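Scroll down for the structure; my scribbles are underneath it.
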Number of protein chains: 4
Amino acid sequence: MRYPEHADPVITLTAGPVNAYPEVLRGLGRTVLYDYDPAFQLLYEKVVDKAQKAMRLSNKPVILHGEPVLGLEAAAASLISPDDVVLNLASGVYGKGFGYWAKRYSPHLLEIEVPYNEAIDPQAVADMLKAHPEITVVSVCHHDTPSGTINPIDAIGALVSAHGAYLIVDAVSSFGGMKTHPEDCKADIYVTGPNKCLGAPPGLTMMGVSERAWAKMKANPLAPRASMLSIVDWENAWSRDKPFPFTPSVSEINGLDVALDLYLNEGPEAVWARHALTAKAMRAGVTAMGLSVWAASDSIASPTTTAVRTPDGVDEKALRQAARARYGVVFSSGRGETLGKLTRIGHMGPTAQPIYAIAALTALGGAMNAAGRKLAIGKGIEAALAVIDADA
Amino acid sequence: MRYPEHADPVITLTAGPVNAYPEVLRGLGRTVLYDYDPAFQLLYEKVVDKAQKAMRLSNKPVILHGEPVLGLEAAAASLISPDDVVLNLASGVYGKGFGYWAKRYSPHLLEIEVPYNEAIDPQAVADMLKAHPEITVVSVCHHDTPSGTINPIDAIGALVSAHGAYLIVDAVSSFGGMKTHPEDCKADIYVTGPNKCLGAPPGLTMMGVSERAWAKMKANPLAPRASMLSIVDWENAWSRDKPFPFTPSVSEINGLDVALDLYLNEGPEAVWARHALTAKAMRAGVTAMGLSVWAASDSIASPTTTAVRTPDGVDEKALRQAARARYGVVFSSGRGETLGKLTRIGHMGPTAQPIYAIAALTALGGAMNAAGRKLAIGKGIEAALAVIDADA
Amino acid sequence: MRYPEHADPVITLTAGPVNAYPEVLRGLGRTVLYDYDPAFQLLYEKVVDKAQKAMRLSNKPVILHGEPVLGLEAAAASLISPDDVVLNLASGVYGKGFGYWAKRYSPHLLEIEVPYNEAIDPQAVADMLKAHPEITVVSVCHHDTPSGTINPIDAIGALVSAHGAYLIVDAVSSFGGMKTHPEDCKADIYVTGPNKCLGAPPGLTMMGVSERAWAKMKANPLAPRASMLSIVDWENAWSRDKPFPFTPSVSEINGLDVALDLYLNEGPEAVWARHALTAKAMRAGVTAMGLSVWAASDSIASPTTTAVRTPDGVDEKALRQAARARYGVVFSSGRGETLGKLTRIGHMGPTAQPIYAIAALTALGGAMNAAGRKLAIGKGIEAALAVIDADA
Amino acid sequence: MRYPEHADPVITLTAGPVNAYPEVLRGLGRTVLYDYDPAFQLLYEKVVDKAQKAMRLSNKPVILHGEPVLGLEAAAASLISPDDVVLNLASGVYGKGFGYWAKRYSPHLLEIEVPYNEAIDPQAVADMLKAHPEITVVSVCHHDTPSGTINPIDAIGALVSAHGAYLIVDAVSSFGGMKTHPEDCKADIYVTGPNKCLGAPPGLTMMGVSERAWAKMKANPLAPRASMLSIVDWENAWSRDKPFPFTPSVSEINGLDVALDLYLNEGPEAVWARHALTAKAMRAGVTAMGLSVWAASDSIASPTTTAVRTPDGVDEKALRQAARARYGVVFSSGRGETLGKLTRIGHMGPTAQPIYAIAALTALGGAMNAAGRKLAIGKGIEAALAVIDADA
Ligand SMILES: [Cl-]
Ligand SMILES: [Cl-]
Ligand SMILES: [Cl-]
Ligand SMILES: [Cl-]
């Protein structure tokens, strides 16, 4: 049998976008209220309050009404001005990518770059900051998804704070699926969104903003105002007694309301544990069957995405196509410089359940063996299952 | 009895946002596919095709992934260069508002402004173009929603074309509810969205772009690129064989797919007829009960929104609060200059049905009379019913 | 304009079936669990518990997995045996109809019948019971929907209890929309369902059963067992630790779960008040415009359905067809002996909001005037609105 | 980690009820129309038409408004008269169970019974019919689900027809998942439903009735009439111009409409192929890991359910509890005689995808090994994968 390309697949195991929880999809179907209806104004405020609790924030997070590249570009546009000297940390596609926006807003850019299977070394950061007291803004990506690797953002953020610089963090593919919060890493801007670990639909940005960052952006004549790129316009929009700069994405807010309830009701630590367990089982299976996890070390592998290195000689695009056509299972490609180098399996929200690692392993192994590899698929399943069974 | 502010209303008859069609709300609940899943790639392409058909476009419209203020800003940012001379037409809040974006991108701004219950005279546009042959871009709003009035964009567009200038049209609150299409007004950029007359939730922009406008933007090195404000980056994104600049709003695209199906299936002409008949009945009722339609003349009143002038000594905010608390019926406030001066009843998508005009008239009359007016509410209902019956 | 028969209508104001609440329709879309999954077993038990609370029952109500004619036939089949002498009370289609099932299960049938716009007189019942000590079972309909009239079931039930007979009550179209509960009327069998006042989808029966009724049915060799008509088979099925005689209607149970939450959260007295207010406004409008409420007296008119007498000469079928074709509003026909005599407007669940009485009045009046009547429609709306505005 | 009993599972792989298709679940959420709304009358007619097409029927199938035990009981009540001589075929719980209903309606009952992992031999049916030419009705179950075994109903039906007798077929758990149709087995009553292979929720019966069976039932004065057990009352109900005996399950009909669309759109042959391939892979895996399929031979194993024999000393209930608590995967118990003796994995509608067999094998192996077995789980997965790959 073969799954047609036009027909829906059986299981989507991708690393962004990902399927939303069934309850969230139902929440999307709530009646669309007028945004100035008192019931919507109250809902919006309570959604911001739930995001605040979720992010363990001392102040309100900002919801912006586009998907997280909006938050990222808006942060650069608003926080970085030509007087700033930016240190950009790049260990992957998003880290490197942020430097391009930084350079659009200040000519002064320094970078620490490591190959796209590695993590940024906090000692390298401490040294760079000591050598360059002129540094005023530092940007970092927590989970650089196209590599499935994690940077030590809490240590980095502490170093950056001691230096006296502002920190911009991309936690789009980490928040909700592992222990991380704006104040854990001393973030001045902390960008996340609904459609990775939180299992909500795509199209919103959730942003932690420090009081210090508010003052810098509001002072900056070059910060976007009356613009889709404006963070400053949205400062007070959380309040039931305040207007919306432009019409919010009402249905997405309904979905996010449900997703926040699910997260908080299940308990963040329980949610993080099942992300990590699913990823750990996946990695054990990949290694046991004869494949390699992309990450330079197991310690930096993401608990929300496993990136599997393509064996030299295998056509990675054809591999993913075979996994869908033969088994109905959809994996993520790489992106930019990781495209063709690896395959990604998301473990995010509804797919952060260990049984999906079992499905992923079987489809990935079967596809690989159809490409002429001779993987020990059975051994891989048994190794993944041993991890699940060992979990205390 | 009284409807609590915290609880949902019974009927929302607002002018943006508005309730989506129940079929569309169910469409939002579809499983969220990977955007690079071939089934989603196909779907996205087919949605653009359905958009092209609905908009009667000779080329592909662009879908942008933000609500229509994104399209308006991006159009100004991409089409207006610093050597352009822009003529902005302002008959209300959105028209006037656009001139601020124009001025951002060219210091050369001319304007025709009329009172905010009037429409732009095509003869005034012709006189201005004769006086200023250096004009290269003209911008206009079709339905300036906070006023509930309509500009003669097809007449205006013919004169803009006669002068060899580019036309930017905001048809956000008119497209799908009346006969209007990019071709009809010779628009170079035509901006609309799905959450007014089309009955889908907020969050997307549908933009008609002329081949001439494509050439102008592509040649403009200041036109946004690698930006949420970029139109040019999305040029080829409609195609199943091409990437997305950033992640599309998958669930919104699912809703839009359904909305376009409903519009095309019902028949655009039949859709426009019921919008216009609902508005016509509403206006007849408003006048018969002793209230005044805001519009300076009936000929310029929108078939998609009726604005009713607030009588002297009536608190408009209290009036809307009373209509909801007493009857469970929600109306729109004005915006900017019209805030506090008028009340808006939307006739859009699901609410473009004459029976909703009857509900509206009753709730509006009831709230007015509770504020001390002495309206002939029964006469209002009979006049609106006569309008409906005369069309039967 | 005209609404095609094949296309969906705008507002459904019928008296059974009726639209379900939006939340309930969403609840219908929950994943279908295995019925022996512990989470479903628990859900089922908590649904029975919520029905118990709703019905103010001292013991568990029984949910049967077909629409309420199942409960009615099952009650006759199980409780009535040939030794019984049944007094059937008939003031309408369902009351009379029950006598046919009674006669199937005992040859001994006595009846009190009144014309189908009247209510049963408790004095007539007291007299009949005194004259016939042999009576052992009495059946009564609370709201005989096809007439829109209410019987005094609490007084009747007390008389029946004093006699020492069993009482069977049909409260299908009354429970949830007015003050009524099994123990208010000393019911031995009290049959209701989800899809009238409770705003849940059709296909289940909720049944209050007295301990005395349990003992009579379980003793009866002729009571259905291993049958769709079996009540006795389902006695213990409420418990998470017990099996289901046959597979329950899982999705309907999901919907009922949500409907019970809505009812209990809003508060039963508040729900009943808005049913009554909507009906009261409707009746005021009908009378003021020049039509007649079917009920012999206002005191017996249902707060959950208004039946409007067809003017002699008017084609009632054509009237309903015109109301839908012209205004998109759907009314109920009569049934059996009330078919052609009256039109029904349901005020049930989501349609028990006074603004819908306003819509109903306008469509009914407009349709009537298209049939050549000369109703004072405006006067009717003003009378309905006065009732709403007077409500303290 | 452990999945709480109170919380939802991750994957349900049961044999009835089963999860519905997500499109069907959204279909259940359609607005509930009045059943006499012309749009619903049309829809109901078209659903019966789609049912006729799917069932390859020369006449209209009857939809009854109760889950399929209603169809089975009603078929016995209507087709079997007291002078009929019934031959009941029993190879499991449902087959044996039907004889109890037959005996209710005729005292003349003959039976062929085989062990509950075997199938009925068509030659034994031929021998019995020769021995008892007075036989007038024969009843048989196609897939006796609690055993996961299949009877040769087409062979049996040809011999029943050769003897001039009527055939009643239970195809509740086979229709839509394998090649089977009323015509194929010369059935006079053919009972199925939508909540197995068709992936709609429980609550309806779809019944094929031969013209000969119609004549027999209509002439039977004991066939239920004015009863939820009545088939004859529903004879003309399919028609948009005819009434419904009682209120149809509107929302279920909405779901069925969608389910039939999915089945016809995908292609019945393609649907049957993936059921059979999923079951075949499951059986290969079960055997390879060291477990036994219940069925006496592979040739009689159902392509829609695999039953796995419980090893000596394994608590089957604890096993299912372990599979859910450890892996979030839900299996079916046996029923009656097979309860405690086997575990069932359904391959039905949405779960008839080979990747689910992989999830099933892993959860089943894992739970077995936690109960002290020493299964070759990896060998199991590879055998199931080889089956999938051989069909590719
Ligand atoms: Cl996101
Ligand atoms: Cl919009
Ligand atoms: Cl009901
Ligand atoms: Cl079924």
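In chain B, numbers come from Swiss-Prot; the residues present are 2-393, in order.
Determined via X-ray crystallography, 1.9 Å.
Using the three backbone atoms N, Cα and C, a Cβ is placed for every residue, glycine included.
Reduced to three states, the DSSP call for B:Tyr95 (pyridoxal 5'-phosphate binding site) is helix. In sequence order, B:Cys142, B:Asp145, B:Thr146, B:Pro147, B:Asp171 are the residues near B:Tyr95 (pyridoxal 5'-phosphate binding site), counting only same-chain partners six or more apart with C-beta under 8 A. Annotation comment: Swiss-Prot describes B:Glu68, B:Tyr95, B:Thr146, B:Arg345 as pyridoxal 5'-phosphate binding site.
What Swiss-Prot says about the mutagenesis result for B:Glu68 to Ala or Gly is this: Low but detectable pyridoxamine--pyruvate transaminase activity. A C-beta separation below 8 Å, combined with a sequence spacing of at least six in one chain, links B:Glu68 (mutagenesis position) to B:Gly194, B:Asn196, B:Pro203, B:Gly204, B:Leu205, B:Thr206.
Just so you know, the Cβ of B:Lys197 (mutagenesis position) picks up 28 other Cβ atoms within 10 Å once every protein chain is counted. Quoted from Swiss-Prot, the note on mutagenesis experiment B:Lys197 to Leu is: Loss of function.
Taking Cβ-Cβ distances under 8 Å and a sequence gap of 6 or more within the same chain, the neighbours of B:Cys198 (mutagenesis position) are B:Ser174, B:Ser175, B:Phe176, B:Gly177, B:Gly178, B:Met179, B:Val272, B:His276, B:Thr305, B:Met349, B:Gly350, B:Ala353. B:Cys198 (mutagenesis position) falls outside any helix or strand according to DSSP and counts as coil. According to Swiss-Prot, the mutagenesis experiment B:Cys198 to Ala carries this note: No effect on enzyme activity.
For the mutagenesis result B:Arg336 to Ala, the note given in Swiss-Prot is Strongly decreased affinity for pyruvate. Cβ neighbour count for B:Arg336 (mutagenesis position) (all protein chains, 10 Å cutoff from its Cβ): 20.
Of the binding-site residues B:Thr146, B:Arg345, B:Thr146 has the largest number of other Cβ atoms within 10 Å of its own Cβ. DSSP assigns B:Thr146 (pyridoxal 5'-phosphate binding site) to a helix.
Across the residues the record lists as binding pyridoxal 5'-phosphate (B:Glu68, B:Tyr95, B:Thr146, B:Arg345), the two Cα atoms farthest apart are 21 Å from each other. Residues from the set of recorded positions B:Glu68, B:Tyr95, B:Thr146, B:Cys198, B:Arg336, B:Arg345 situated with their C-beta under 8 Å of a chain A C-beta: B:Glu68. Secondary structure from DSSP puts B:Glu68 (mutagenesis position) in coil. Reduced to three states, the DSSP call for B:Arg345 (pyridoxal 5'-phosphate binding site) is strand. Residue pair B:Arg336 (mutagenesis position) / B:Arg345 (pyridoxal 5'-phosphate binding site) shows a Cα separation of 10 Å.
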